[PDB]
2 protein chains.
Amino acid sequence: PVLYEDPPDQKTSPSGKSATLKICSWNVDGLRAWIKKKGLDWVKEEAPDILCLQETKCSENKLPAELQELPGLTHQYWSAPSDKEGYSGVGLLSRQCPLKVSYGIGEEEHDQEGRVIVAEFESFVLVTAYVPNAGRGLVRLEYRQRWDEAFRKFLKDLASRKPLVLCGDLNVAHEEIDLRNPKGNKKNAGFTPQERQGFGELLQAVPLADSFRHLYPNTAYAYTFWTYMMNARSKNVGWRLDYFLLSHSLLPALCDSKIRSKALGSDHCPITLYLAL
Amino acid sequence: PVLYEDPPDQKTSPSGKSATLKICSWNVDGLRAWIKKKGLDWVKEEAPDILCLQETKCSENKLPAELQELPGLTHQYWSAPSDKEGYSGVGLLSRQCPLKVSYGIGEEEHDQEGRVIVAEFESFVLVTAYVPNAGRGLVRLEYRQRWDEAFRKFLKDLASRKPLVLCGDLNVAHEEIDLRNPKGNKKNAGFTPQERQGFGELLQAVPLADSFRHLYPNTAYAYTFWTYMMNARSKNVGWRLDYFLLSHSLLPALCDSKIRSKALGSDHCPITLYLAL
DNA sequence: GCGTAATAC
DNA sequence: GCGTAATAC
């Protein structure tokens, strides 16, 4: 059906400033099978300054050896669930050394599934996240609302002291333009009133801006996730669940927020952010 | 390799008393696939007064309709994990109505996985259990030891007021005769020193007697579980993990403790107990 | 429900 | 590790 071709990368700030930092985020949905699907040859080409991975499904002991073979991303940090083995998990790889690296959001109820790494750098503080899925039948919908409130107060406090960049799978399509089939999904995980109101309260509270919508407020059919079933990806029946939210003070540095719709290895695709620090 | 033919059923007490009650236990390892594997036609033939199922892997909402089509086992009771969906789970079906039915062992740490049903009858109190597996690599070995102590104090208190029958997957081979390959499994879940000492402390504390060993103290190669891998069952490379433990006062009623080595539908086989109440 | 990656045992 | 039954998403 309908198509989307991501525009060419703009590497120049609105004030003419050239791009310094290139961040990349990707929900790999199985880091080991992603590695097996030649996913790591792709990021070697993208050459990002920072790499954020979500849904690694891989305890820190089982990490493949080819991760230690990325000559430009040697500082690697991982978070994993306390108990469950092939579930959730996030990772943050960096070309430069972070000043401080912290894990989780400071409330033990939400820190048992390895969902958040916080990497503080010189000019800003990066946060990569993998928000809990409300799940089919919406069993975790009530829990998800408790998470969103505590995650918002956690982010609001970080931005209080330093410019903030949130990134990763946020497991919500903000608006009707952010998914292919809006009407039939008002009662499904990812496009419920409560999840969408929560994303809205996030932008308003810390505060943050959706990078992609700030540069392309009216671009439709631009998705980051496609269900493996029903040939969803070949038909571009997708969802935009992967984001880059910036502090308002960082918008003069924003050069481009990209969506690599063609990169394989996962039921998500990578997203890239160009900043000028 | 070596073989085992379960002897014919003895339905007469040592004191000449005839059999009243016929209990049956079976770790079905997937109640729905077990039903699909014609497992329920088997128990219709066995015609037991009570049926105990372990590792149902089936929440109470997803129970098949053919369970309500057992005309001789209409009183059905189920336990399931609080959160995990296709994991653990035990069930107790009965021809007669129990006086009281309780769930779990009275300590919330061990009651979140649906492992114990307690059914009090007129002459005795039946308990069916599915003991936590220490797991490959023995991650739950320390937890398993905490369970065994609390499960023993729970059983010791039940037998304090009524004769007791424990049954189900106890996830331990007591002695070297209770598994095919004793030497190579001293460091594996099911035949560790700690698990075996725990089973021993159980028999001594409440107290209880292994029905099968009381009637066949020297019968080897008699297993209830066979790994699905390595063609373990066709080679009788097995483990005796499924038991019937009685209060000492009930031994004059014991007629026979059986092992149906030939019944399919699971990587465990059913066990049957004949009592004369 | 259906595709895929990981599980416990 | 390998067979099988169930998972989350």
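Note that chain A carries Swiss-Prot numbering, so the residues on display, from first to last, are 41-317.
The header says X-ray crystallography, 2.7 Å.
In case you wondered, yes, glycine gets a Cβ from its N, Cα and C as well.
Where Swiss-Prot documents A:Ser53 to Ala as a mutagenesis experiment, the accompanying text is: Reduced CDK5-mediated phosphorylation. Loss of CDK5-mediated phosphorylation; when associated with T-232. Summarising the annotation, Swiss-Prot assigns Mg(2+) 1 binding site to A:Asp69, A:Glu95, A:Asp307 and lists similarity to another entry as the type of evidence. Look at Swiss-Prot and you will find A:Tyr170 tagged as active site, backed by similarity to another entry. Residues or ranges marked as active site, proton donor/acceptor in Swiss-Prot (evidence: similarity to another entry): A:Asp209. If you look up Swiss-Prot, you'll see A:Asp209, A:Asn211 marked as Mg(2+) 2 binding site. Listed in Swiss-Prot as a mutagenesis experiment, A:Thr232 to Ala is described as follows: Reduced CDK5-mediated phosphorylation. Confers neuron resistance to MPP(+)/MPTP (1-methyl-4-phenylpyridinium). Loss of CDK5-mediated phosphorylation; when associated with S-53. Annotation of the published mutagenesis A:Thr232 to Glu in Swiss-Prot: Confers neuron sensitivity to MPP(+)/MPTP (1-methyl-4-phenylpyridinium); the original residue is retained in the structure shown.
Where Swiss-Prot records a feature, it is marked here on the structure.
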residue: A:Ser53; record: mutagenesis position; DSSP (3 states): coil
residue: A:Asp69; record: Mg(2+) 1 binding site; DSSP (3 states): coil
residue: A:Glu95; record: Mg(2+) 1 binding site; DSSP (3 states): coil
residue: A:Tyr170; record: active site; DSSP (3 states): strand
residue: A:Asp209; record: active site, proton donor/acceptor; DSSP (3 states): strand
residue: A:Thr232; record: mutagenesis position; DSSP (3 states): coil
residue: A:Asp307; record: Mg(2+) 1 binding site; DSSP (3 states): coil
Euclidean distance between Cα atoms of A:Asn211 (Mg(2+) 2 binding site) and A:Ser53 (mutagenesis position), Å: 29
Beyond the site residues A:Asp69, A:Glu95, A:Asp307: chain residues whose C-beta lies within 8 Å of the centroid, for Mg(2+) 1: A:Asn67, A:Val68, A:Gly70, A:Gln94, A:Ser306, A:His308
Site with most surrounding Cβ atoms, counting all protein chains shown within 10 Å, from the recorded positions A:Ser53, A:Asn211, A:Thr232: A:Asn211
Top Cα neighbour of A:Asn211 (Mg(2+) 2 binding site) in the set of recorded positions A:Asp69, A:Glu95, A:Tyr170, A:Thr232, A:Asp307: A:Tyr170
Integer Å distance between the CA atoms belonging to A:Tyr170 (active site) and the residue listed as 'active site, proton donor/acceptor': 5
Alpha-carbon distance [the residue listed as 'active site'; A:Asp307 (Mg(2+) 1 binding site)] in Å: 15
Residues satisfying Cβ distance under 8 Å from A:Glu95 (Mg(2+) 1 binding site), sequence separation of at least 6: A:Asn67, A:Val68, A:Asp69, A:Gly70, A:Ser128, A:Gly129, A:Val130, A:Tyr170, A:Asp209
